[PDB]
Amino acid sequence: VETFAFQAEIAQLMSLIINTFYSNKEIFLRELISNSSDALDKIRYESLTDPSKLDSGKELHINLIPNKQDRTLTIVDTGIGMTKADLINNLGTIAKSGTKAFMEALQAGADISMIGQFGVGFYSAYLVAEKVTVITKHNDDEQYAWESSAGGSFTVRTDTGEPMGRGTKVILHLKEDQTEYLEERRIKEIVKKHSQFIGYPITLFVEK
Ligand SMILES: COc1ccc(-c2c(-c3cc(Cl)c(O)cc3O)noc2NC(C)=O)cc1
């Protein structure tokens, strides 16, 4: 297990997300679904010139899976997947600029709901999750698990759990007071409100 420090700017963003009073928490789902769609768009585009890129799975879709016993909401997609470099360095390099822009907008009267316009919507997960685990597999790289509970650090390890073929799974370990996001009616409402036109099937699993 390797432990890394967030860039200071990202840590600051995460603290703002965690600490600011902001009731409209539901936006986290739209932002994660949007990231999944972006990743799906990318593998779809690449497959047009190299069909072999789909050998790791033809189906392009998003699943939403609540688990009350584990207190998790999991978002699974079969998009392009992230590489180790993406996880440790490259996405963070991009996020630094977006974060600066977002922070400036907030000071100028924007609200947290606009976070996605700055490319850093993933961090909105911390509105509702105490811990976030991201399991990801890109073609020709290994399966990785990224994890953070904030506090300025994240971990990356090679993942030895169930192989996913290709894509990303975001596991949200929900805060104790945020279990509404495990309810079918609530998730369904949120998807309809904010994600109705996503161009890939979104299946909302129900609980056993
Ligand atoms: C907005 O920034 C990003 C960055 C990475 C990604 C991404 C993802 C990806 C990332 C997150 Cl956080 C997610 O919730 C879902 C995803 O499928 N998988 O591969 C990716 N690679 C690219 C190039 O799309 C999706 C969005």
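Using Swiss-Prot numbers, chain A covers 17-224, in order.
Positions of Cβ are set from backbone N, Cα and C atoms, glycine also.
Around the Cβ of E47 (mutagenesis position), the same chain contributes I131, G132, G137, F138, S140, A141, each under 8 angstroms and 6 or more positions distant in sequence. Here the residue is the original one, while Swiss-Prot reports the published mutagenesis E47 to A with the comment Strong ATP-binding. Strong interaction with HSF1, HIF1A, ERBB2, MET, KEAP1 and RHOBTB2. No effect on interaction with TSC1.
Where Swiss-Prot documents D93 to A as a mutagenesis experiment, the accompanying text is: Impaired ATP-binding. Strong interaction with HIF1A, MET, KEAP1 and RHOBTB2. Loss of interaction with HSF1 and ERBB2. Los of interaction with TSC1. Around the Cβ of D93 (mutagenesis position), the number of neighbouring Cβ atoms within 10 Å comes to 27. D93 (mutagenesis position) falls within a strand when secondary structure is assigned with DSSP.
Under its mutagenesis annotations, Swiss-Prot gives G97 to D the following note: Abolishes ATPase activity. Around the Cβ of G97 (mutagenesis position), a 10 Å sphere holds 25 further Cβ atoms from the protein chains shown.
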Mapped DSSP class for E47 (mutagenesis position), helix or strand or coil: helix
